[PDB]
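Shown next, in structure tokens, is the structure this report addresses.
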Amino acid sequence: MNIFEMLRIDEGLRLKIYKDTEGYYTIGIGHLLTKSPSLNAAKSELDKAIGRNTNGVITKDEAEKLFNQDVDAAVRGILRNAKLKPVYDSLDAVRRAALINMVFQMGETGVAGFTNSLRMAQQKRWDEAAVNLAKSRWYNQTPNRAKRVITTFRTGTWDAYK
Ligand SMILES: [Cl-]
Ligand SMILES: [Cl-]
């Protein structure tokens with residue numbers, strides 16, 4: 001298990017534009033294209049991202065390409081964030097993947113507002129963090145995923161993903 005396989009499981013893989021759980025246009029392995037309700041807009045963002053006229057359809061390789069970029073960006077976002085970096089560097093490799101997952105799903109910003117959970121984790125108070133993380137819109141809107149991510153953070157193992 002690793003970050004790539006972990007997110008591939010949580011996000012799935014779709015080669016045609018689709019709407020995510022929030023109703024926004026997305027493609028591939030959870031690559032958000034736009035918050036706009038315009039499909040044309042979304043198609044515009046897709047073509048720009050891929051470098052061709054896709055007509056809203058991409059290949060597997062193109063999808064995996066975007067995924068790599070997205071993961072890399074996520075990580076760099078964490079390291080560049082003052083709120084995040086210290087937590088990240090305090091963690092073991094498994095829990096680090098849990099935090100990348102969250103950023104990938106919700107943005108640096110969104111995650112940096114789990115301040116309290118962030119602090120407990122820094123302190124290695126796993127159970128408490130777990131409970132606090134669950135008191136969130138995140139958990140109530142996508143509970144199965146959120147549970148997987150939260151057990152990961154809490155235990156430091158890949159159990160939820162088996
Ligand atoms: Cl892009
Ligand atoms: Cl879910």
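Note: Cβ is positioned from N, Cα and C throughout, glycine not excepted.
According to Swiss-Prot, the feature active site, proton donor/acceptor maps to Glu11 (among others), an assignment based on experimental evidence. Cβ-based neighbour count (10 Å, all protein chains) for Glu11 (mutagenesis position) stands at 20.
For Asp20 (active site, proton donor/acceptor), the Cβ neighbour count at a 10 Å cut-off comes to 17, with all displayed protein chains included. DSSP assigns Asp20 (active site, proton donor/acceptor) to coil in the three-state reduction, outside any helix or strand. Residues or ranges marked as active site, proton donor/acceptor by Swiss-Prot: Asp20 (among others).
Its own atom aside, the Cβ of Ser117 (mutagenesis position) has 24 Cβ atoms within 10 angstroms in the protein chains shown. According to Swiss-Prot, the substrate binding site annotation covers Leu32, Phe104, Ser117, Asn132.
One entry in Swiss-Prot concerns the mutagenesis experiment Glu11 to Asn. Its note says: Loss of 84% of enzymatic activity.
DSSP assigns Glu11 (mutagenesis position) to a helix. Here the residue is the original one, but Swiss-Prot notes a mutagenesis experiment at this spot, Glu11 to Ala, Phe, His, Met or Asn: Complete loss of enzymatic activity.
Following the DSSP three-state reduction, the secondary structure of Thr26 (mutagenesis position) is strand. Taking a C-beta cut-off of under 8 Å and a sequence gap of six or more, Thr26 (mutagenesis position) has these contacts in its own chain: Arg14, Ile17, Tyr18, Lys19, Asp20, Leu32, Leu33. Listed in Swiss-Prot is the mutagenesis experiment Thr26 to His, annotated as follows: Facilitates transglycosylation more effectively than hydrolysis; covalently bound substrate.
Listed in Swiss-Prot as a mutagenesis experiment, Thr26 to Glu is described as follows: Complete loss of activity at neutral pH; covalently bound substrate.
In the shown protein chains, 20 other C-beta atoms lie within 10 A of the C-beta of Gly30 (mutagenesis position). Under its mutagenesis annotations, Swiss-Prot gives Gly30 to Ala the following note: Almost complete loss of enzymatic activity.
Among the mutagenesis experiments that Swiss-Prot reports, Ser117 to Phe is described with the note: 10-fold decrease in enzymatic activity.
Recorded in Swiss-Prot as a mutagenesis result, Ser117 to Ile carries the remark: 500-fold decrease in enzymatic activity.
Experimental mutagenesis at this site is recorded by Swiss-Prot as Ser117 to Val, annotated: 50-fold decrease in enzymatic activity. DSSP gives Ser117 (mutagenesis position) a helix state.
Among the mutagenesis results in Swiss-Prot, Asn132 to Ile has the note: 5-fold decrease in enzymatic activity. The residue drawn here is the original one. When secondary structure is read from DSSP and collapsed to three states, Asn132 (mutagenesis position) falls in the helix class. All protein chains included, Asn132 (mutagenesis position) registers 19 other Cβ atoms within 10 Å of its own Cβ.
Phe104 (substrate binding site) falls within a helix when secondary structure is assigned with DSSP. The recorded positions recorded for this entry are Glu11, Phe104, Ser117, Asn132, and the Cα of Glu11 lies nearest to that of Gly30 (mutagenesis position). Just so you know, the Cβ of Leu32 (substrate binding site) picks up 17 other Cβ atoms within 10 Å once every protein chain is counted.
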